[PDB]
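> Let me begin by handing over the structure; questions about it come next.
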Amino acid sequence: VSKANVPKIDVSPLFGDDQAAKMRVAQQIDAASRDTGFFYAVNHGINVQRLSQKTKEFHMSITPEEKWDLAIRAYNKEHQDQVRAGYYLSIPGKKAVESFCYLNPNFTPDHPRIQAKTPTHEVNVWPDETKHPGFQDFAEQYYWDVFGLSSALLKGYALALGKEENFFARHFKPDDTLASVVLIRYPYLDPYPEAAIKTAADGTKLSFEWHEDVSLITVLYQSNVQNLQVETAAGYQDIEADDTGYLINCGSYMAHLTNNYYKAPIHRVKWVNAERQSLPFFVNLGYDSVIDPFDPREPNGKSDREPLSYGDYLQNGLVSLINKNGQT
Ligand SMILES: [Fe+2]
C-alpha cells in the first residue's frame, strides 16, 4: 500500500491583505484539489492542543445516564426533535465509535428557522454545566474559531477557481450556516468487537467504509494515529497523520457546482486498535443557499447542471450516508 501525496499548505496569507500571496496559496489548493483531493492546512492559528484536551475530558467523564439524556432519536425514541444534534452512543460488544454532534449556536428557540420547524435545523443539547464545567463555552468558542478558519479557506477555493474571493464565503454566514462539529471517540478495546470491524473488497479491515462527504468542504482535526485512505485509480493510498494541522477535502456539493472539476474524494477509515479522536467540521451553507454550477474547463464556464438548494442537498445526503454506511 502506497502513501498519498498530501501537501502542507501555509494558509496564513488567506487572513491577510497581500493579494499575490493569496493567489500563491490558491494555486496550491487547486493543485491538491486536482490531485488526491486532500491537503493539510498549517499555520492556521487554532489552539488544537486545548481542543483535544477538552474533548478527551468530555468523552472520558460522561456517564450512561447523561448519554441517554443527550441521545439522538436513533437511540432514544423520546427525542424526536434530535436527528442531527446530540450524543451517538456506542453499543458495547457491537459498535465501538461514539460521538457528540452540535450545530450553529445561534439556533435558539427564538431563531426563525427553528420557529418555522425547517428541516435540518435543531437546537443544540448540552450536558449539565456542573458535571462538565466549561465544556459548552469551549465548544461554542471552537465552533466560531473553525468557522473563521473555514471562511478563509473558502476564499482560497474561490480564487483557485478564478472567482472573486467571496464567491463561496458570501453564503457562509453565522446567522444561518448548517455547519456542524462532531466530536468522535474511537476507543482502544481489548478484545475489539468483531461486529465493529468491516472487511473491504480488497481485504483491508475498516472502521468506516468508502464514502464521499456531505459538505462543501470538510475541515478535520485528528489525533496522531494513521487511519485514513483515499481512493485513486491505482487503488487506496494511506494519508499520513499530522496532529498539528487540519486535513481539508471537498464534499459532494463542491463536485456538483464545479461539474466534477474538484471531485469529492472517496475515502475510508482503516481499523486501528488505538484510542484516538476525530473532530470534523462540515462546512455547510444556509438552507436556501444556491450556487449556480459552472464548468472551469470551458472558456464561458457554461454548465448544464441544475442549481441545487443547499438545504435539499443536505437533507438527501445525510439520509443517503446513513443508509449506505450505517447509523453512526
Ligand atoms: Fe469523510
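All chain A residue numbers match Swiss-Prot; in order, they span 4-331.
So this one's X-ray crystallography, 1.5 Å, going by the header.
Cβ atoms are placed via backbone N, Cα and C, with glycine included.
When I checked Swiss-Prot for this same protein, it listed these features:
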BINDING   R87, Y91, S183, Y189, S281  isopenicillin N binding site
MUTAGEN   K98 to E  Strongly reduced the catalytic activity
DOMAIN    176-288  domain 'Fe2OG dioxygenase'
BINDING   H214, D216, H270  Fe(2+) binding site
MUTAGEN   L223 to I or V  Strongly reduced the catalytic activity
MUTAGEN   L231 to I or V  Strongly reduced the catalytic activity
MUTAGEN   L231 to T  Abolishes the catalytic activity
BINDING   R279  2-oxoglutarate binding site
MUTAGEN   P283 to L  Abolishes the catalytic activity
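Situate these features within the shown structure.
Neighbour list (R87 (isopenicillin N binding site), Cβ cut-off 8 Å, at least 6 residues apart, same chain): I75, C104, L106, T123, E125, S183, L321.
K98 (mutagenesis position) falls within a strand when secondary structure is assigned with DSSP.
Residues near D216 (Fe(2+) binding site) in space but far in sequence (CB under 8 A, at least 6 apart, same chain), listed by position: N252, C253, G254, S255, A267, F285.
For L223 (mutagenesis position), the count of additional Cβ atoms within 10 Å of its Cβ stands at 23 [all protein chains shown].
The Cβ of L231 (mutagenesis position) lies under 8 Å from the Cβ of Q225, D241, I242, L250, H270, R271, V272, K273, each of these being in the same chain and 6 or more residues away along the sequence.
Annotation note: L231 (mutagenesis position) sits in a strand segment as assigned by DSSP.
In the three-state DSSP scheme, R279 (2-oxoglutarate binding site) is classed as strand. If you take the C-beta of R279 (2-oxoglutarate binding site) and look for same-chain residues 6 or more apart in sequence within under 8 angstroms, you find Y189, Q225, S226, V228, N230.
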> Given the recorded positions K98, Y189, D216, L231, return the subset with CB under 6 A from an atom of ligand 1, ordered by sequence, or none if empty.
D216
> Within 8 Å of the Cβ centroid of the Fe(2+) site residues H214, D216, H270, which other residues of the same chain have their Cβ?
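Close Cβ neighbours, site residues excluded: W213, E215, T221, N252, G254, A267, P268, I269, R271.
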> Rounded to an integer, what is the Cα-Cα distance in Å between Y91 (isopenicillin N binding site) and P283 (mutagenesis position)?
15
> These are the recorded positions: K98, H270. Which one scores highest on other Cβ atoms within 10 Å?
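Buried the deepest by this measure is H270.
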> Quick check on the binding-site residues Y91, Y189: which one has the highest count of other Cβ atoms within 10 Å of its Cβ?
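Of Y91, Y189, the one with the most crowded Cβ is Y189.
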> Can you see whether DSSP assigns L223 (mutagenesis position) to helix, strand or coil?
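It is in a strand.
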